[PDB]
Amino acid sequence: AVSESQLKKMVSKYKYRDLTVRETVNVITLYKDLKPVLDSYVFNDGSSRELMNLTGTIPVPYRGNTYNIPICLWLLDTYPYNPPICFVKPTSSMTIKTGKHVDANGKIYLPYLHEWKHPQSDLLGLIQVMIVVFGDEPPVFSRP
Amino acid sequence: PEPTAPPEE
């Protein structure tokens, strides 16, 4: 994690870059499988803007195993509380399973942000909740 | 590590 240094630099805009970098590192520090990615898209009336996001294959445990499921979510600035954009990014050799959590595009359903908002939960807890769901049921179980 | 995802049954 040498980019981490350049990361805080790739942002240095967020309300709490430090607090953010600390929240991100914490995540990868808990998983070590995830990786913070950088993205540059337009927003301000169509004006390029730096936006962060987490990506990587989380170690999804099973009844007696632990696979790796890809996930990607956009990290907002600091509102309203957490990033509502949290969807799975499966490959092409996989098989997305439609349900109450997933539709087909691999977009996590439910309000979540408009559910817990204890908040109590944290960036980690967020990816933790999904891991709990992605651990119980197959979010995109692949084939042999 | 590659994703793939855990299979069913």
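Chain A uses Swiss-Prot numbers throughout; the residues present, in order, are 2-145.
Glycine is treated like the rest: Cβ placed from N, Cα and C.
If you check Swiss-Prot, you get these features:
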DOMAIN    A:2-145  domain 'UEV'
MUTAGEN   A:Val43 to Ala  Reduces interaction with ubiquitin; inhibits down-regulation of EGFR
MUTAGEN   A:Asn45 to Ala  Reduces interaction with ubiquitin. No effect on MGRN1-binding
MUTAGEN   A:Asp46 to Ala  Reduces interaction with ubiquitin
MUTAGEN   A:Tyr63 to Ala  Reduces interaction with HIV-1 p6; impairs HIV-1 budding
MUTAGEN   A:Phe88 to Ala  Reduces interaction with ubiquitin; no effect on in interaction with HIV-1 p6
MUTAGEN   A:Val89 to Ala  No change in interaction with p6; no effect on HIV-1 budding
MUTAGEN   A:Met95 to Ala  Reduces interaction with VPS37B and HIV-1 p6; abolishes interaction with PDCD6IP; impairs HIV-1 budding; inhibits down-regulation of EGFR. Abolishes MGRN1-binding. Loss of interaction with ARRDC1
MUTAGEN   A:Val141 to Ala  Reduces interaction with HIV-1 p6
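Shown on the structure are the features that Swiss-Prot records.
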residue	record	Cβ neighbours (10 Å)
A:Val43	mutagenesis position	9
A:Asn45	mutagenesis position	7
A:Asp46	mutagenesis position	5
A:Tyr63	mutagenesis position	12
A:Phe88	mutagenesis position	17
A:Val89	mutagenesis position	24
A:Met95	mutagenesis position	19
A:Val141	mutagenesis position	21
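When secondary structure is read from DSSP and collapsed to three states, A:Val141 (mutagenesis position) falls in the coil class. Candidate mutagenesis positions A:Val43, A:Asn45, A:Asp46, A:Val89 yield none lying near chain B, with Cβ-Cβ distance under 8 angstroms. Taking CA atoms as the reference points, A:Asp46 (mutagenesis position) and A:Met95 (mutagenesis position) are 37 Å apart. The two recorded residues, A:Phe88 (mutagenesis position) and A:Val141 (mutagenesis position), have Cα atoms 12 Å apart.
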